[PDB]
Each structure stands twice: as C-alpha cells, then as structure tokens.
Amino acid sequence: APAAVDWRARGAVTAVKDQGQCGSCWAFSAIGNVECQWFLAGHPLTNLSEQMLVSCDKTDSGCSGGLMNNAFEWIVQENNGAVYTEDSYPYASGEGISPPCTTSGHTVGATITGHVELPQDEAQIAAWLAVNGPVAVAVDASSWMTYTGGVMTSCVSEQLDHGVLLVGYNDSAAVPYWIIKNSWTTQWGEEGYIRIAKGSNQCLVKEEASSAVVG
Ligand SMILES: *[C@H](CS(=O)(=O)c1ccccc1)[C@H](Cc1ccccc1)NC(=O)[C@H](Cc1ccccc1)NC(=O)OCc1ccccc1
C-alpha cells in the first residue's frame, strides 16, 4: 500500500460542512461518503443533501441520531438509490428542528446501488481506503470538543457516539495517524479535520466502517 494517502489533498472531498445543534452527524458522514464515491466513479464532485436523510429517512431519528449503514440502506430501498443535491434539498436543521419530509422540488445529484460494510480491522480498513476512497466511520468523539490540533493520542474510547468521514492516513509520520473530516465547520480542529493515532483502535474507529457503492 502507499505509505500515505490523503483524498482531500487529491481533491476528492467536498468542503467541511456545519451540522449545527442537531444530532445529524450520521447524515453528514453518509452524504460525505456518497459525495466522494460519486466523484471517484467518474462524475463531478457534487454537494449532496443531508436534509433528505434528516427529514425523510424514517429508519433513523433525524436530529436524534442514526446509523450510516441505515442511511445507505434507506437510499437504495426507499429512495430508488437517488441522492438529491444540497442546493435542491438544503440543510435546514441547524437549530435542532428538522422540517417535515417533502417529496417535491428536489433534484437527483447522485445514485448508489448499495453499500459495503468493512471488516472490524483497521489494517483492512486502511487497505480499502487506499484503493476505493474515503470511508464513513463511527467513532468515540467524546474527547473531541477539546481537540485543538495535532495527532490525538488521548481518544477516550469507551462508546461510539459520532459519525465522520475517514479521508486518509499517513504511515510515514513518527506517530502514524488517520485523517478524518468532521462536520463541525472549519473553525474546529485542523480546518475542520482531525488526526487520530492509527493502529490501536483509537476512538473505536474500526468498529463500524462502511461505504456506499456506485454501480
Ligand atoms: C451525532 C454526533 S454529534 O452530535 O455530532 C456529537 C459527536 C460527538 C460529541 C458530541 C456530539 C449523533 C449524536 C446523537 C444524537 C442523538 C442521540 C445519540 C447521538 N450521533 C449519532 O447519531 C450516533 C453515531 C453512531 C454511533 C454508532 C454507530 C454509528 C453511528 N448514532 C446513533 O446513536 O444511532 C442510534 C440510532 C438511531 C436510530 C436508529 C438506529 C440507531
């Protein structure tokens, strides 16, 4: 494998977004994965709709949590594989209240056929990401409010609570690390990203990694 991969620095990741005061992390995670995979499948890099998931994905709980695997399944099984653009279905849940689902006025920007869940194995997760692009992952982000920059080694790792986007890794550094896109604006962390140590299941990053599949 390449000693270091960074799909953001290659230009395959959209800008860091703002989930606001809403428990929508799962939506931003999943949509960010679909954005990258869509571009990597031979389509333009598009901003896609978290709000579609927040308002209409009734297998999840909108501003009160969800699973990226649930959201991928809902897209295929309930929304005919379609993902709307961010512009046609814009985020409106930044204050904690999601508007009702609307079934008109929205425009497709990407389609997916399914999803792959990845082995609970950091090494195999790295090997997958190096070839197939960024990965949606769940983490223990309880220590992350106090994150300021640098390779976080003190990820208190007791419970999954957050959904984020694994965009790369760097094995050549003194302490190898993952590179994670967050959804808390660029004023948090390293212009919206965070680095956690790689190889000791920091933040329980191995436990629920997955990715959409563009047929
Ligand atoms: C988003 C995380 S966050 O709000 O940005 C955040 C992160 C770190 C610290 C502080 C805040 C939400 C937060 C939330 C909101 C309501 C209830 C619980 C959690 N996190 C989730 O949605 C979690 C993330 C997760 C965890 C494990 C595996 C995948 C993703 N998801 C979750 O709690 O799912 C519960 C669920 C709801 C409905 C259907 C199935 C499962």
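Residue numbering in chain A adheres to Swiss-Prot, whereby the residues present occupy positions 123-337 in order.
We read in the header that X-ray crystallography, 1.9 Å was used to get this structure.
Cβ atoms here come from the backbone N, Cα and C positions, even for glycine.
Annotation source Swiss-Prot lists active site at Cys147 (among others). Applying an 8 A CB threshold to same-chain residues 6+ apart, the list for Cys147 (active site) reads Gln141, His284, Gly285, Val286, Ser305.
DSSP classifies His284 (active site) as strand under the three-state reduction. The active site annotation in Swiss-Prot covers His284 (among others).
Long-range C-beta contacts of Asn304 (active site), restricted to its own chain and to partners at least six residues apart, with a cutoff below 8 Å, comprise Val138, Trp266, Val286, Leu287, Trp310, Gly311, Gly314, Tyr315, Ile316. Positions annotated as active site by Swiss-Prot: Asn304 (among others).
For the natural variant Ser186 to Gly, the note given by Swiss-Prot reads: In clones 1800-2 and 1800-4. Secondary structure at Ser186 (variant position), as computed by DSSP, is strand.
Swiss-Prot documents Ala204 to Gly as a naturally occurring variant and attaches the note In strain: RA. In the three-state DSSP classification, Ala204 (variant position) falls within a strand. Within 10 Å of the Cβ of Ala204 (variant position) there are 16 other Cβ atoms, across all protein chains.
Here the residue is the original one, but Swiss-Prot notes a natural variant at this spot, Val286 to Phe: In clone 1800-4.
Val286 to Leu appears in Swiss-Prot as a known natural variant, with the remark: In strain: RA.
A natural variant is reported in Swiss-Prot for this position, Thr308 to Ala, and the note states: In clone 1800-2. For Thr308 (variant position), applying a Cβ distance below 8 Å and a minimum sequence separation of six or more within one chain yields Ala137, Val138, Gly314.
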Problem - Other CB atoms, at most 10 A from the CB of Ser186 (variant position) - result: 11
Exercise for the section: List those of the recorded positions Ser186, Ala204, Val286, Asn304, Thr308 whose Cβ lies under 6 Å from any atom of ligand 1, in sequence order, or write none if there are none. Expected result: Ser186
Practice task
Round to a whole number and give the Cα-to-Cα distance in Å for the pair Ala204 (variant position) and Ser186 (variant position).
Solution key: 23
